[PDB]
Number of protein chains: 2
Amino acid sequence: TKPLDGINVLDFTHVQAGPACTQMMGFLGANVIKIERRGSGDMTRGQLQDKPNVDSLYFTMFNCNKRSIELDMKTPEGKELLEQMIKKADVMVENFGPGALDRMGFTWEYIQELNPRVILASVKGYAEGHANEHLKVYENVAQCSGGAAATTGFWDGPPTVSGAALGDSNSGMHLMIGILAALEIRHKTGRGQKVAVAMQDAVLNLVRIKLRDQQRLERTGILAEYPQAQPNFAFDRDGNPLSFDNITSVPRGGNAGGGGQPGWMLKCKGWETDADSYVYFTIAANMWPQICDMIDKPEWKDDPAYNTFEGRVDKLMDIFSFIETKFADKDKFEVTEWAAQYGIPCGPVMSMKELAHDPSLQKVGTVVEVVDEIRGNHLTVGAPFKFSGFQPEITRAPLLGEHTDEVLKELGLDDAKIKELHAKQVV
Amino acid sequence: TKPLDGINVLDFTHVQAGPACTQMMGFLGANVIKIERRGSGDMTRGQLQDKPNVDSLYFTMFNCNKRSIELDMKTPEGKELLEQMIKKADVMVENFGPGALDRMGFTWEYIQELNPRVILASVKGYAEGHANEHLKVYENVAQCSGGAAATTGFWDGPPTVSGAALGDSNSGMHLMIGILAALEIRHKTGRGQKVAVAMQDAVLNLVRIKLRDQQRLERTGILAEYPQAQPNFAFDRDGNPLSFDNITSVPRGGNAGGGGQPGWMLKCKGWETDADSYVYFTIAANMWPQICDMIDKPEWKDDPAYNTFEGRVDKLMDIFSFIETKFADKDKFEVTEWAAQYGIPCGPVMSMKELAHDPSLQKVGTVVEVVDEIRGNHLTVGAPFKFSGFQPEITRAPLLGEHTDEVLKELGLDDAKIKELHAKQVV
């Protein structure tokens, strides 16, 4: 058995955040019924298709392990169908605008009346009660709102967005925590709850380490592990020096260590013509003797200018520069294997091509080839949590309205009324 | 009632990933008993302290709602105490190196014998069975291994780490999903399971969209929404036009839209001296007329080379440069409100300074002032999921071994036994 076997999810979600949540629930066994707007469905279907009139990879990689029903929710018959489905649901998931579901005729209070056991889960841009609770928020705007853009990139460059979906997929995974937590209390109370995750808040949770830094900066005036702490190292575009003398908000640290020990992104053989020929190399305070052996600087072992974190603050970027010279004739895997001999945390920048075809990720079920006879097989990311008792079974994303009749039959409707709903264009 | 009230967590975790998980479980009501190495404890206590001999903000912001017991686990008495604690635990959480808990004397098989209901949850670098299963991984090494670094930053710069903890806290949040899922299934089976999340996999999950792009790129030879698909725009090391002709792995796209529609990071007034004076501005397809209005170019509304995503592909970066000129005399909040009265998708880069003191985030319980009478109050990030039925009650982080005797008394030990354990330096 799987964790969410027998959990019925009434899934209103579209785009990335909501759909990621419900897909992952589906991977863990949930019965996910995706309600799609009649005639068009989820906008991801037609976004950046790789083959004309075939559902895009955007759609398929976020909508496996779901069934699709088309529904016109503006009709009295549509609202009536939702009421019956709400009565069979364990969780309702949505990412409509604020109030949208109330305006559709389904307030939390009316939903509780229909089903006291149902959990209502929502993805929002900003938290309810926020000054911006009504603003529309998409991926990169959430990254900007939550502190990530401000603290990502370089001191002499702009705020920069992460390639990782810190806004969308991250909010969906956070909502899944919320939903699962609500299921856990329901075993105690026998009652459903409303749970909501704001995209700003999900981002902020991941930038907790930068709120640490903001407070440290306020309290002490310096962040010793940042490149800017090195005297005369960091400069802006115009050549003005950037030191903590005048920094009042956590700055961009380039490739600094963050919540890790100090580190940097170092070039390996081929970097000029291969964008991903780098390693991340860490200088852990308890590994200085090992590093010194590796780079043949035994004279740095007993020197206090080199052998403590504090001693290294004025020169750490120089040290990285020197270490980097040792990698000039080695590729990133050779360097990783070499550092690993020393027990030094160091690893390659994996290219997306490398990840897509990596046998290890397919062995452990993290990159999964989905069987799709209609569209052709494709890769997706599987469950990142591995369990002793089960494996997800990932099945292809649904065609638009593919399971409409199937779902209506399960609601106990006979063929006559199904015909009529189709005839009436409710479904 | 809180979701995890009554859930006893035996918490071996240290640094960031594991502690973020168990902290957040604590926020949702779990009884978290943090096992710390006698005499030193969690390394974060001493990491980048703002006051000498006071637990650092790294520690306090990841270890609220926990109690601390000191234990020498390599003593036979320590192992016995652990066996007693395992019998009262619902969840054990750890992020030691591969095999480390086995070597401590507690294989999964032994653990199941001790307590058939206990869930064992682990943070790992790479998944079990991976070719790199034995590599040491922290934050930015995981960002590199999971595809984020390769696809974050600029085409003419290096792979770039996110300021957000994509490796650590993200893996911790993923582990929380796995633990809650294991709790869900235990209600059915009456048995605990083993659950593990690899930091690589947590990262790859958030970069799902880049694996979408890798497949699109392999299937079609182009990613039309990327900066490199604008002819003669992106330039290389010597200064020649970039194109997808020679790109076989998803490249860095600077501040492009990602999972969102096309956008860019645009300077606002003061950008020269304020690193965060920017907005993110999206050119959504259907919003095009409103953008032509705001920017005062109704010519483009009907012009076929301007009013279509396909038409814009060859000069989208030229459009952004002009929209940016309209913001040069307005701050990021003035630019945002101006776009918001045309319904246009736009948001400011929020600084850590702004976010740390934002009234709205404190109102909604996302930024929380923790009352710490020992060390002085500090801010933290609260729960990013908001529930109708309860609010977290965040309480200060424990001093090292603060609750040792309290916890031993809960195990049924008497004062003579407790005194003996202290004398033997077991606790």
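Heads up, chain A uses Swiss-Prot numbers, so what you see runs 2-428.
So how was this one determined? The header says X-ray crystallography, 1.8 Å.
Every residue gets a Cβ built from N, Cα and C, even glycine.
In sequence order, A:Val16, A:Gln17, A:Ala18, A:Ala21, A:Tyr139, A:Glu140, A:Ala143, A:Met200 make up the list of same-chain residues 6 or more apart from A:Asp169 (mutagenesis position) whose Cβ falls under 8 Å from its Cβ. Secondary structure at A:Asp169 (mutagenesis position), taken from DSSP and collapsed to helix, strand or coil, is helix. Among the features that Swiss-Prot reports, active site, nucleophile is placed at A:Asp169, with the record citing experimental evidence.
Secondary structure at A:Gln17 (mutagenesis position), taken from DSSP and collapsed to helix, strand or coil, is coil. The CoA binding site feature in Swiss-Prot is assigned to A:15-18, A:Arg38, A:72-75, A:96-98, A:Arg104, A:137-140.
Feature annotation from Swiss-Prot assigns substrate binding site to A:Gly260, A:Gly261, A:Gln262. Other Cβ atoms within 10 Å of the Cβ of A:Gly260 (mutagenesis position) number 26 in total over all chains. In the three-state DSSP classification, A:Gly260 (mutagenesis position) falls within coil.
According to Swiss-Prot, the experimentally introduced change A:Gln17 to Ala is described as follows: 45-fold decrease of the catalytic effiency.
Looking at Swiss-Prot, you'll find the mutagenesis A:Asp169 to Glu noted as follows: Loss of CoA-transferase activity.
What Swiss-Prot says about the mutagenesis result for A:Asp169 to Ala is this: Loss of CoA-transferase activity.
According to Swiss-Prot, the mutagenesis experiment A:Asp169 to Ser carries this note: Loss of CoA-transferase activity.
For the mutagenesis result A:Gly259 to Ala, the note given in Swiss-Prot is 2.5-fold decrease of the catalytic effiency. Long-range Cβ proximity for A:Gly259 (mutagenesis position), meaning a same-chain Cβ under 8 A and a gap of 6 or more residues, is found for A:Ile210.
One mutagenesis experiment catalogued in Swiss-Prot, A:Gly260 to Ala, is accompanied by this note: 25-fold decrease of the catalytic effiency. Reduction of the affinity binding for both formyl-CoA and oxalate.
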Using a Cβ cut-off of under 8 Å to chain B, which of the recorded positions A:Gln17, A:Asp73, A:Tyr139, A:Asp169, A:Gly259, A:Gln262 qualify?
A:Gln17, A:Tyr139, A:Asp169, A:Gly259, A:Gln262
Which state, by DSSP, holds A:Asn96 (CoA binding site): helix, strand or coil?
coil
Using other CB atoms within 10 angstroms as the count, which residue among the recorded positions A:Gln17, A:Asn96, A:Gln262 scores least?
A:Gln262
Which one is it, among the recorded positions A:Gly260, A:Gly261, A:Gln262, that lies nearest to A:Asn96 (CoA binding site) by Cα separation?
A:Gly260
Among A:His15, A:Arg104, which are binding-site residues, the residue with the most C-beta atoms within 10 angstroms of its C-beta:
A:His15
DSSP-derived class (H/G/I helix, E/B strand, else coil) of A:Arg104 (CoA binding site):
helix
